[PDB]
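Colleague: Here it is, the structure, as structure tokens.
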Amino acid sequence: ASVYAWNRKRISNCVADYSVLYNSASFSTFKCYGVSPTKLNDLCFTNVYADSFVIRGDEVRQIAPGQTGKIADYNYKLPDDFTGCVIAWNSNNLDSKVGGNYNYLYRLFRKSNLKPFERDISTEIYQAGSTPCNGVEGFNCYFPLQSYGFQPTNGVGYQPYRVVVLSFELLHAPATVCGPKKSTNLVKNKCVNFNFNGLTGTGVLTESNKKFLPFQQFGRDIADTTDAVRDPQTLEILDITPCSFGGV
Amino acid sequence: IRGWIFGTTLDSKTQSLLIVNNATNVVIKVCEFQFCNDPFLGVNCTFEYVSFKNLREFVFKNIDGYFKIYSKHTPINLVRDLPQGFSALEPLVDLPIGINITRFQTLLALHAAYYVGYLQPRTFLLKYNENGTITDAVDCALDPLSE
Amino acid sequence: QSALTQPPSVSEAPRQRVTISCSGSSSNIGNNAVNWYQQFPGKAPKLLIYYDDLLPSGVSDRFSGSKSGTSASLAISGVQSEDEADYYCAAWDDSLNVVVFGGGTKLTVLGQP
Amino acid sequence: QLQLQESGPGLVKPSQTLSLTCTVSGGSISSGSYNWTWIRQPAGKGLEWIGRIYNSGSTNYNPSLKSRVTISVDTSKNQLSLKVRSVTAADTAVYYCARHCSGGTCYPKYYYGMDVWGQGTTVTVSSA
Ligand SMILES: *[C@@H]1O[C@H](CO)[C@@H](O[C@@H]2O[C@H](CO)[C@@H](O[C@@H]3O[C@H](CO[C@H]4O[C@H](CO)[C@@H](O)[C@H](O)[C@@H]4O)[C@@H](O)[C@H](O[C@H]4O[C@H](CO)[C@@H](O)[C@H](O)[C@@H]4O)[C@@H]3O)[C@H](O)[C@H]2NC(C)=O)[C@H](O)[C@H]1NC(C)=O
Ligand SMILES: *[C@@H]1O[C@H](CO)[C@@H](O[C@@H]2O[C@H](CO)[C@@H](O)[C@H](O)[C@H]2NC(C)=O)[C@H](O)[C@H]1NC(C)=O
Ligand SMILES: *[C@@H]1O[C@H](CO)[C@@H](O)[C@H](O)[C@H]1NC(C)=O
Ligand SMILES: *[C@@H]1O[C@H](CO)[C@@H](O)[C@H](O)[C@H]1NC(C)=O
Ligand SMILES: *[C@@H]1O[C@H](CO)[C@@H](O)[C@H](O)[C@H]1NC(C)=O
Ligand SMILES: *[C@@H]1O[C@H](CO)[C@@H](O)[C@H](O)[C@H]1NC(C)=O
């Protein structure tokens, strides 16, 4: 979509695998604010918003907090406390035609600057002079939207770029979007430090004949200590016997 | 009875949990649905899921924004009233909706009695059998013997 | 008048990048569009960049304009012998009620024989 | 084929009135949403905005020269003229005429840009 009519995708109730940003080296601009990309697969968020649009190279630098310009003020504005990442790559092969791709537009005039995360698609004739425009164009009466000129021979600053802006919010609500977590192999009959669905401890993991119900995940003994767990990958019940101890 | 509606105004102004079970497809939605003056079934969404002889019991509670649903299905042979006996409800669904739910309504299929109770912070003694199934319980405030 | 200030001359090697800055105040560049013009010796000025960063048809895409705050800049990636001229920045000053032009910047490509 | 043609006397006598012309060819002068301005440039120095004319007569001049300048438009002759009264040696410059677009009926739509310029007539203010 165009930058003035930027499209927003809502990410909710799914494990967020960010390895598609790490592996894919086809990205030109990758800048994060308020959060680090490495410490992102181990952090939860209430919601994640994915904003996508198209601009030129000279305007990619404007997609950042504390920036000014036509794009930052009239098309897409990021707050001063923005917490997220900005990703962009050269899309000259896709968003350029031999006769010039004019399908991507941008707002040229506006009576005021956009608020953070505001989407203005109104085509009201901008009044720049004293004479009021009654919906007609002419003297100091301009159309608010201008079309980009995307040609294959354009300079790198004037070539099209597809931008994706991921924004992370954390409210006083449950967080449904966190991030994947690699698992390791399971070792039986040895003293190990285990972590089952966030429950940690030390003990010997052995096979068991305890018939857990489908909704039951952990077992406990009379002392309220953990007796057994169900392996989250293979639905078998494993006994937890604390590692041998005593006295000499 | 094929569904339930939970919310505050049930008039498309706020988010309202909608659960519908039509034949073989269980449908759960939390959209801001515009409901009729008297919702029934004839014979800005943030979540969507799609999958007398029968007693279907449910418990709906909201703890710190989590909507917890428990249920148990059992065959019965009684039309007049609730069968007497004990049966524990296992959890099935936990939706982290974070929605303030104060009112609810049922949904009837028109070409089924239902009961509404309320939970209290009581202390219970739960009896777990050898298979981990709750078979009895003591309400620690029903009477001196239970205490 | 002399609100917009440009360096009198800037020189760089062929196939390099040159930036021509244009310093003003909030009464012109801060709240009004900045236009750039190219003027060859003995000829009239030619519109090079209009409305801060827009490029007219027929002008090489090696030219580009930018604006941040009360200052504008002109970038010519890939300097060529064809580009030797005087470059003026222009803007309407709200205080003076006047279209203000800079002093001009003379670009001399260095690799000339 | 939008071209502007300037004509005027190369020498003007001091304290007398200077008069220039800027004839528009290939089109009409009163068509689009344009500000027809005048600009002079002393040899070796920078450009100086003299004034402008728009709509159907309204004008706005440089305040340092507002009282001595007059800018008219002859629609029948399809030209705009410049009048500079009580000239001095400081008024010796190369004078240009250009059009400044301020609207949506400009072709091409170069907003705020001085689209088409004149070739420039050289005025030398001296009695000799
Ligand atoms: C070609 O020549 C013409 C004529 O000289 C120029 O047109 C003038 O352009 C200037 C600047 O672009 C105009 O000045 C601005 O006009 C607005 C006045 O409108 C008022 O009235 C209408 C209704 O009648 C209201 O809707 C409106 O809000 C205003 O109340 C102002 O809004 C502008 O803002 C100024 O005031 C605010 C405070 O209110 C300040 O904060 C701003 O910073 C700013 O100072 C401003 O006054 C002027 O009106 C135009 N005149 C005419 C006759 O059209 C063209 O600009 C020129 N083009 C080129 C390319 O040179
Ligand atoms: C759900 O209910 C809680 C409690 O009634 C609301 O929390 C209130 O939030 C406002 C401002 O957000 C505070 O001024 C109140 O003091 C809070 N209440 C309490 C008891 O502290 C919460 O906002 C409600 N959620 C929605 C979506 O309405
Ligand atoms: C997870 O692992 C189990 C064990 O092999 C397998 O049966 C199951 O299909 C796996 N999950 C998915 C989604 O394939
Ligand atoms: C059941 O309800 C859902 C939700 O309204 C609807 O989309 C679906 O078509 C209905 N019928 C079946 C067979 O799922
Ligand atoms: C959609 O619902 C959410 C509730 O979390 C609310 O914050 C948001 O403003 C709603 N949007 C619209 C367009 O109603
Ligand atoms: C537990 O389940 C087994 C079959 O899995 C059954 O034989 C046994 O009777 C059950 N225990 C009780 C107390 O009913």
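Numbers in chain A track Swiss-Prot; the residues on display, in order, are 348-595.
Cβ coordinates are placed from backbone N, Cα and C, and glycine is handled just like the others.
According to Swiss-Prot, the protein has these features:
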- A:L452 to R: Increased resistance to neutralizing antibodies. Decreases HLA binding to NF9 epitope. Increased binding affinity to human ACE2 (MUTAGEN)
- A:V483 to A: Increased resistance to neutralizing antibodies (MUTAGEN)
- A:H519 to P: Increased resistance to human covalescent sera neutralization (MUTAGEN)
- A:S371 to F: In strain: Omicron/BA.2, Omicron/BA.2.12.1, Omicron/BA.2.75, Omicron/BA.4, Omicron/BA.5, Omicron/BQ.1.1, Omicron/XBB.1.5, Omicron/EG.5.1 (VARIANT)
- A:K417 to N: In strain: Beta/B.1.351, Omicron/BA.1, Omicron/BA.2, Omicron/BA.2.12.1, Omicron/BA.2.75, Omicron/BA.4, Omicron/BA.5, Omicron/BQ.1.1, Omicron/XBB.1.5, Omicron/EG.5.1; May enhance affinity to human ACE2 receptor (VARIANT)
- A:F456 to L: In strain: Omicron/EG.5.1 (VARIANT)
- A:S477 to N: In strain: 20A.EU2, Iota/B.1.526, Omicron/BA.1, Omicron/BA.2, Omicron/BA.2.12.1, Omicron/BA.2.75, Omicron/BA.4, Omicron/BA.5, Omicron/BQ.1.1, Omicron/XBB.1.5, Omicron/EG.5.1 (VARIANT)
- A:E484 to K: In strain: Beta/B.1.351, Eta/B.1.525, Theta/P.3, Iota/B.1.526, B.1.1.318, Gamma/P.1, Zeta/P.2 and Mu/B.1.621; May enhance affinity to human ACE2 receptor (VARIANT)
- A:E484 to Q: In strain: Kappa/B.1.617.1 (VARIANT)
- A:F486 to V: In strain: Omicron/BA.4, Omicron/BA.5, Omicron/BQ.1.1 (VARIANT)
- A:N501 to Y: In strain: Alpha/B.1.1.7, Beta/B.1.351, Gamma/P.1, Theta/P.3, Mu/B.1.621, 19B/501Y, Omicron/BA.1, Omicron/BA.2, Omicron/BA.2.12.1, Omicron/BA.2.75, Omicron/BA.4, Omicron/BA.5, Omicron/BQ.1.1, Omicron/XBB.1.5, Omicron/EG.5.1; May enhance affinity to human ACE2 receptor (VARIANT)
- A:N501 to T: In strain: 19B/501T (VARIANT)
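Each of the listed features needs to be described in terms of its position in the shown structure.
Modeller: For the recorded site, A:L452 (mutagenesis position), the DSSP three-state label reads strand. A sphere of 10 angstroms centred on the C-beta of A:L452 (mutagenesis position) encloses 20 other C-beta atoms.
Proximity of A:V483 (mutagenesis position) to non-local residues of its own chain (separation of 6 or more, Cβ distance below 8 Å) is seen for A:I472, given in sequence order.
Around A:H519 (mutagenesis position), no same-chain residue at least 6 positions away in sequence has a Cβ under 8 Å from its Cβ.
Around the Cβ of A:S371 (variant position), 10 further Cβ atoms fall within 10 Å across all displayed protein chains.
Every protein chain shown contributes to the tally, and the Cβ of A:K417 (variant position) ends up with 23 other Cβ atoms within 10 Å.
If you take the C-beta of A:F456 (variant position) and look for same-chain residues 6 or more apart in sequence within under 8 angstroms, you find A:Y421, A:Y473, A:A475, A:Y489, A:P491.
All protein chains shown were included, and the count of other CB atoms within 10 Å of the CB of A:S477 (variant position) stands at 7. The DSSP secondary structure for A:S477 (variant position) is coil.
DSSP assigns A:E484 (variant position) to coil in the three-state reduction, outside any helix or strand.
Remark: A:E484 (variant position) has A:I472, A:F490 as non-local neighbours, by Cβ distance under 8 Å and separation of at least 6 in sequence.
Around A:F486 (variant position), the same-chain residues at least 6 positions away in sequence with a Cβ under 8 Å from its Cβ are A:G476, A:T478.
Taking a C-beta cut-off of under 8 Å and a sequence gap of six or more, A:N501 (variant position) has these contacts in its own chain: A:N439, A:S443.
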Colleague: Using C-alpha atoms, which one of the recorded positions A:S371, A:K417, A:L452 comes nearest to A:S477 (variant position)?
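Modeller: Of all the candidates listed, A:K417 is nearest in space.
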Colleague: Write down the Cα-Cα distance for A:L452 (mutagenesis position) and A:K417 (variant position), rounded and given in Å.
Modeller: 12
Colleague: Looking only at C-alpha atoms, tell me how far A:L452 (mutagenesis position) is from A:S371 (variant position), rounded to the nearest Å.
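Modeller: Checking the Cα atoms of A:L452 (mutagenesis position) and A:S371 (variant position) gives a distance of 28 Å.
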Colleague: Under 8 Å, Cβ to Cβ, against chain D: pull out the ones among the recorded positions A:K417, A:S477, A:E484, A:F486, A:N501, A:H519 that qualify, in sequence order.
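Modeller: From A:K417, A:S477, A:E484, A:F486, A:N501, A:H519, flagged as close to D: A:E484, A:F486.
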